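Engineer: What follows is a single structure, and I will ask about it in a moment.
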Protein chains: 4
Amino acid sequence: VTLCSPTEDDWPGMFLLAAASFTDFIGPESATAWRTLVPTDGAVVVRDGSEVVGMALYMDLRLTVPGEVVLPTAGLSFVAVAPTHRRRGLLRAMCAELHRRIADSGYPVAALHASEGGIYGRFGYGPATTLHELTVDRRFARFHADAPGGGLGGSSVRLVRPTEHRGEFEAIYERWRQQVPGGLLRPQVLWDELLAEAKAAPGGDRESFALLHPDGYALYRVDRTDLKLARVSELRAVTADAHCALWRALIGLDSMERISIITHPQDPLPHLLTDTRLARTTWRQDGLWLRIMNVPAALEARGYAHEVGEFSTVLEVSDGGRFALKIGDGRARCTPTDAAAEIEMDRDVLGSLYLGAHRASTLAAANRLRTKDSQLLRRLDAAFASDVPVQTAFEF
Amino acid sequence: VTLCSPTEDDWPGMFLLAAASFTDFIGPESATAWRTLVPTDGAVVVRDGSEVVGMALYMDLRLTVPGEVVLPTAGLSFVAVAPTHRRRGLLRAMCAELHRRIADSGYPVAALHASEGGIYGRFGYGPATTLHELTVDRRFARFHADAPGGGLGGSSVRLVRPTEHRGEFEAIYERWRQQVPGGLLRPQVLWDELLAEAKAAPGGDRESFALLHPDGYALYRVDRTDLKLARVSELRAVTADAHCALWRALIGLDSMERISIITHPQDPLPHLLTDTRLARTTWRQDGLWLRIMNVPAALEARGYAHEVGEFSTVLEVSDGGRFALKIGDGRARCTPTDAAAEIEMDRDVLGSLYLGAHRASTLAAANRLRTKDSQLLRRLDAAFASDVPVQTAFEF
Amino acid sequence: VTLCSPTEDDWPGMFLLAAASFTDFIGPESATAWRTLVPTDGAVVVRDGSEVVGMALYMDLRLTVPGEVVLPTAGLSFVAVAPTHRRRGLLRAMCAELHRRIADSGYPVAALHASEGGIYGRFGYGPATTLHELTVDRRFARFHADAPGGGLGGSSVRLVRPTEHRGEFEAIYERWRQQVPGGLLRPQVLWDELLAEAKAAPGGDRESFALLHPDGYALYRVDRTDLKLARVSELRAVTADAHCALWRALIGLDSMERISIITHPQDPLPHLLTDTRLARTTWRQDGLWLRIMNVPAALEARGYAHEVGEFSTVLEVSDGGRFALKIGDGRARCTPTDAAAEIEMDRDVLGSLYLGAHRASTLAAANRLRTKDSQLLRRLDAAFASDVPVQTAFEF
Amino acid sequence: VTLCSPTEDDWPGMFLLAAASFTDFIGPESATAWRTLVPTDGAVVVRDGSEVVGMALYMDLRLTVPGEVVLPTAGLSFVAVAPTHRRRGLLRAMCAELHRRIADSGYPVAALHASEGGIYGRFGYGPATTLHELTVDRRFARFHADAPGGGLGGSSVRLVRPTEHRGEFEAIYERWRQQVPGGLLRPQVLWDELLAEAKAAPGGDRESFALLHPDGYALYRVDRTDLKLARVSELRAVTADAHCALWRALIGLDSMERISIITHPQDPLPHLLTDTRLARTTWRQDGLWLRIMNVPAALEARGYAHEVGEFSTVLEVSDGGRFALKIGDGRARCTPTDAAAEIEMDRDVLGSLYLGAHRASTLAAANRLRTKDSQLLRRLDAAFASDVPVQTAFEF
Ligand SMILES: C[C@@H]1C=Cc2c(sc3nc(SCCCN4CCCCC4)nc(N)c23)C1
Ligand SMILES: C[C@@H]1C=Cc2c(sc3nc(SCCCN4CCCCC4)nc(N)c23)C1
Ligand SMILES: C[C@@H]1C=Cc2c(sc3nc(SCCCN4CCCCC4)nc(N)c23)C1
Ligand SMILES: C[C@@H]1C=Cc2c(sc3nc(SCCCN4CCCCC4)nc(N)c23)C1
């Protein structure tokens, strides 16, 4: 059991293990498109003294954090141990090697989407975004008098084939991702893959349509088996006008009973309707997980709430360093210190605070985050909050 | 169709309409217990020129708001129009009379639980608390090393018959309600009713048991039909130690597959487990609705986040007044002004901000709340936040 | 295996066999109420050379047929063979004895409700009424502008406890039953039983309520398990105004999603709504079965459509006689003849024609009814039609 | 928002709107086959000042009405408003233009199949045929001794590939459609489309088979997911012998549990079985909707029951004219008059009477049809009845 970077000859073995580990696997032709996002030493395989029994890699990503600040981000992905090689510390060995490489390459954070919710905490990954599914029973939905864009004259929203308005979608998404914490740069090859899955497959998914606003779009398709359900795969709006306009159009799908979307806890949609209850939360789950690789770099890089006044504390991350943390005018200075710690937490907890989706108060109540001063707890809660709500870009 | 206060002779007609309007109706014997909470002119009936075709009333309640401040609260309840008398403006007439009386009596707020989510917005009621159902698959649940009270020696939690530890339950709840926004004083007659429903009914609910900590308790029962599901009817914990200890005991119900609880969005339970995903959100809904009766009284009465610095604005409530609002050192002065408004909202929106469960940002995005300054929006978000998360006491 | 009339000592054995044969069995106390409707030689038992292994009986009923004509009707009921004594010709022996007795007593027809739909055809019983279940999704239901009783002023319909308006229910039902083919006289002891089942049972059915119009009523209850479904057990309306008024009240049960009713194919309810499709047919089944005991007596007793002009034919019933049938001015003369038959059918088929629920055309297409003249077929179709649609009174 | 006849350049925009409005849409290649049935000014589009946001059209159809009389019929179809352009009166504008054109072209009736049951009443369309789904549990089904074609010697019914017996299917259907009210001429291009859908699709429907009698056929296929269910897509029989023979063959599909068919209320199948209950009604819905364009032309064109004697009345259609209606010897003369009206109804109601599927009595009970003489009501019921039961040809 040797741990190496793959050679050209290893990739057939890697695509076999992928096909057997992931039910959603998109085949080797399209794996080669995502493979353009893997840098030269971004991948490790385990061979059995010989076929591939383990693999892991990272993609080069750009993640927007609070303050509209963009971080080079190592996107962990394609992680699989053969079912013949479980309980052998293969994941621990592969994750340790990729973390060494990601850290030495100068990435301040790593990120992933978890197959199960109990694997990645022990490697310093913390859930950092929250997925909300809203199912609207659109037959009862009426917009509130206060809702934008419900007047006379022509609608600003168009029904279009996605594949004929690539540039407009790209330009809107680019604006959205630079502006929203959790935003990822979507490279050309992922726009290739998104629009390939927009077309109907024989005995697969149905044709995807788009609703296009100057400042927003929604891609949607009728569900395979439930023909009265429309699944919004993606809705990016840069302005409230665009969000409302697009949802007026979705509520206008008169042959559907229900519209479903994976969105975020702070989606305003419920407040657009006379009956907020018509936007039911059907499903909730962790989205993006963050491992903070360099604590001072990550803490210094993001913006903090201007509302909370200047304050200083000593943060200890477990086997991750101790820092004099000073926050004021929405910036942080984070410096080495050996002063007594006032707040302690494992690396994963910091991940979960970092994009503003979890409150330090909530993690303190669970004793994931220890302090004896509850004034500092209120101050952390306020400081680490994002004025713009954290959202989830795309799964990788 | 006359609108009067009921006389002794009207109450049979009112209990008939109740039996036909509410499936959960607990019968006349026990309606007489809740009736002790209705003050002398707290009820209106509509007679048909004659039987009761409409009724509404309010109970005298005490509601904890941010800053551990307790408000006299008119609890709207027992609202019903006969199915023979729909679309007759009977609800509008009854709600208008009770609002006159509640306002003239000197109640700063009114509150209710909604049968549907689209009735009460137009009367100035806004959803002010959020119910989260968590279903734990307790077979996979392991507590995190960081979780409190997982050491050697005896457990501090006891399994008990609820009916033999009334005083301890009362004393813990009393501590909980004074300390948590959304807290209600539970009077003796509701403790009578809670413990009556704790016993097994023939072809009804199963025996309720209690888990009792010095600083917390949980009442739970196995579900009627799903014999592998335990339903936590109520869990009140004053300290994190008590919350964790009680959940260790619930995860210890080894004959159950699943533990379900109606709790709040900031419940730390997920963070107590190695796999946060094991506490799935099965259900979300509006809890307590608030109508702010007197805007200056309510705004002045509650505490504000000490983190945000002093600031002034002009708030207009639609057909509800305009005020110079000044917030600093966690207090507010709210005075009459005719200065140009900087922030406008309907009365219901203020209800939804008032306990901290909804962010002004989120309601602005839906245009339920209008301003042109986004600095003020951030400042409102921060000011109206509760350091202690808002919870839901009991349905009425 | 002897076939006798029961003695007082046989009735315990009969109530045991009833308890084991019928899941709906209402116990011996209430069996004694129905037993008042059994005449002195109306019952047969089979003993095993000794316990009761077979029973059958008939109740004295009054059945309204087309022309508002009321027939003494032998209501077959309480038919059961022990599971230990199947495939022994016990049903054939019991049915043959009761038919002898019913015929010699001077009953023109016998009637029953069938447990299965393939037992009773071979004994000359034909399905004579049709049960339609309509489920209304009442959340979408709006009454058509043309619908009666949708103006200003007070509703003529009252919500009441059934048990306090017995006389009004009795008087309306009495008007309904005299006026509608399929109508049965409901004796005092069945009004006793109907109102006993109107009250809530522990771990049984919920409280029944009534909607009372001067010319109509509806008894309804929320379903045991589906708390958003209201089950109309019975709706008797003498005038269209009453039918519409009562359905406006049912659509007004705002806490229900769905209203369900067992009614008849010609129920006007769909035509009262802007969307006829909202009254979905969830279920259809045979109601009352008729065996014509005396062909000339039954054919002469009922009224015929005045529209079709005078005509004569020769009807043969298989092992039931041949008759010169002459119909004109809505009356029939039916006399013995040996003239060549023009129309042949088994006794059961005549049962199915007799109340107007099945068309001779439809039974001819299946060759249940043979003729060579299709002019006569059109003439039978028209003659045997009821101007008032055939309905189902109550199960026995 | 301009309302024009489409040009060649509009049809891509129309096929896009079709793909997004109809889940069953059969793609542009096959839309071009149906397009042969659209006459030169049979289509209208709405452009947004520019893409297609609305469309409607009519196909040239031939509809058999009572008396085996065939009417030129404008078949409304391909009606869609963009979800971006709802609540804009676009359907009202398009329906008004097509009605002008259909009326000026000299069509006596228009017809459609409704997506929802509450859209088309207000445009004068009334439900005119009824769809019954029968599901037979064929494991219990035995044919009655009276059923045709159950003797010795060879079966007259053959199992065949549909695609090899096109001419026989065409010739039987042509006989069926000329003979049955609701019958439509099926043109060559719809026979092309029917047989294309007869073949197995990858991850779609299974191979269709045919049962072929000299005077009848059935096309059937096993259901995609329920492999014990056979779905009869279509069964056309000209003689009772053919109907019975074909159903003996269907009951002979020994590897199926259940046979399902969309048929009509008067299908004799139940009466072919010893247990009529084995043919359960699983589903009921409106089929063909009729708008009577010219009242005197339509009323004069169809045959009336010869049974009812000559009579005269004055019919008023709401904003549709008043007529002296005289019916005798199965013909009607319908002439302009200003004499006082004896019977009033909206245009849609006449639609529903016209093919005999709804009784004037039933529509009177709902007050959709007003008269003060109930003798005339009985006379209308009888006159407008079809001796041959009304059936549904094919959806368009
Ligand atoms: C070598 C190259 C590296 C990454 C990679 C491929 S295919 C490919 N497909 C996807 S799409 C599904 C994402 C959801 N995912 C599913 C399981 C749970 C986590 C979230 N993503 C990639 N990163 C790659 C090959
Ligand atoms: C006169 C007296 C006034 C209030 C009152 C009774 S019984 C009684 N039972 C209850 S328990 C169910 C609460 C849930 N509720 C159910 C429907 C939706 C709203 C929330 N509550 C009361 N306030 C009273 C009679
Ligand atoms: C001796 C006396 C004779 C008839 C009789 C009893 S209980 C009693 N309960 C009923 S209620 C259920 C009717 C539905 N029925 C259920 C099975 C299928 C047929 C339809 N009816 C009776 N005739 C009697 C005892
Ligand atoms: C231009 C041409 C006009 C009519 C037309 C096409 S495709 C095409 N497909 C069909 S098949 C489905 C009928 C069911 N229908 C489905 C929705 C509800 C109503 C009933 N029918 C057409 N008339 C056309 C294009």
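We number chain C the way Swiss-Prot does; in order, the residues shown are 3-51, 56-402.
Backbone N, Cα and C define each Cβ position, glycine as well.
According to Swiss-Prot:
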- C:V85, C:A86, C:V87, C:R93, C:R94, C:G95, C:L96, C:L97, C:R98, C:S121, C:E122: acetyl-CoA binding site (BINDING)
- C:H119 to A: Decreases catalytic activity on AG substrates, leads to a change in the number of acetylated sites (MUTAGEN)
- C:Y126 to A: Abolishes catalytic activity on AG substrates. Abolishes catalytic activity on HupB (MUTAGEN)
- C:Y126: active site, proton donor (ACT_SITE)
- C:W197 to A: Abolishes catalytic activity on AG substrates (MUTAGEN)
- C:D292 to A: Nearly abolishes catalytic activity on AG substrates (MUTAGEN)
- C:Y310 to A: Nearly abolishes catalytic activity on AG substrates (MUTAGEN)
- C:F402: active site, proton acceptor (ACT_SITE)
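Map the listed features onto the structure and describe their local environment.
Structural biologist: Around the Cβ of C:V85 (acetyl-CoA binding site), the same chain contributes C:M61, C:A62, C:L97, C:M100, C:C101, C:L118, each under 8 angstroms and 6 or more positions distant in sequence.
Long-range neighbours of C:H119 (mutagenesis position) (same chain, six or more residues apart, CB within less than 8 Å of its CB): C:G293, C:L294, C:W295, C:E401, C:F402. In the three-state DSSP classification, C:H119 (mutagenesis position) falls within coil.
Counting only same-chain residues at least 6 apart in sequence, those with a Cβ under 8 Å from the Cβ of C:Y126 (mutagenesis position) are C:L118, C:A120, C:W295, C:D354.
Reduced to three states, the DSSP call for C:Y126 (mutagenesis position) is coil.
For the recorded site, C:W197 (mutagenesis position), the DSSP three-state label reads helix.
There are 23 other CB atoms within 10 A of the CB of C:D292 (mutagenesis position), with all protein chains counted. Under the three-state DSSP scheme, C:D292 (mutagenesis position) falls in the strand class.
Take the CB of C:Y310 (mutagenesis position) and look out to 10 A: across all protein chains shown you find 22 other CB atoms.
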Engineer: Sort C:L96 (acetyl-CoA binding site) into helix, strand or coil using the DSSP assignment.
Structural biologist: helix
Engineer: I'd like to confirm something. Which of the mutagenesis positions, C:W197, C:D292, C:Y310, has a Cα closest to the Cα of C:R94 (acetyl-CoA binding site)?
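Structural biologist: So, spelling it out, the nearest of the mutagenesis positions is C:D292.
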Engineer: Of C:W197, C:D292, C:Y310, which is closest to C:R98 (acetyl-CoA binding site) if I measure between C-alpha atoms? They're all mutagenesis positions.
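Structural biologist: Nearest listed residue in space: C:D292.
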Engineer: Taking each of the recorded positions C:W197, C:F402 in turn and counting other Cβ atoms within 10 Å of its Cβ, which one has the fewest?
Structural biologist: C:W197
Engineer: Roughly how wide, in whole Å, is the group C:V85, C:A86, C:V87, C:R93, C:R94, C:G95, C:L96, C:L97, C:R98, C:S121, C:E122 that binds acetyl-CoA, by largest Cα to Cα distance?
Structural biologist: 19
Engineer: Nearest by CA distance to C:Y310 (mutagenesis position): which of the recorded positions is it, out of C:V87, C:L96, C:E122, C:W197, C:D292?
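Structural biologist: In terms of Cα distance, C:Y310 (mutagenesis position) lies closest to C:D292.
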Engineer: In sequence order, which residues at least six apart in the same chain have a CB under 8 Å from the CB of C:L96 (acetyl-CoA binding site)?
Structural biologist: C:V3, C:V48, C:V59, C:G60, C:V87
Engineer: Between C:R94, C:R98, which of the binding-site residues has its C-beta surrounded by the fewest other C-beta atoms within 10 Å?
Structural biologist: C:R98
Engineer: What subset of the recorded positions C:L96, C:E122, C:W197, C:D292 has a Cβ positioned less than 8 Å from a Cβ of chain D?
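Structural biologist: Near chain D, the qualifying recorded positions are C:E122, C:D292.
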Engineer: Measuring Cα to Cα, tell me the gap between C:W197 (mutagenesis position) and C:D292 (mutagenesis position) in whole angstrom.
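Structural biologist: Given the Cα positions, C:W197 (mutagenesis position) is 24 Å from C:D292 (mutagenesis position).
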Engineer: Provide the number of Cβ atoms within 10 Å of the Cβ of C:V87 (acetyl-CoA binding site), excluding the reference atom itself.
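Structural biologist: I get 21 for this one.
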Engineer: Would you kindly give the Cα-Cα distance separating C:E122 (acetyl-CoA binding site) and C:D292 (mutagenesis position), rounded to the nearest Å?
Structural biologist: 10
Engineer: Would you count the other CB atoms within 10 A of the CB of C:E122 (acetyl-CoA binding site), including those on all shown protein chains?
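Structural biologist: Excluding its own Cβ, the number within 10 Å is 10.
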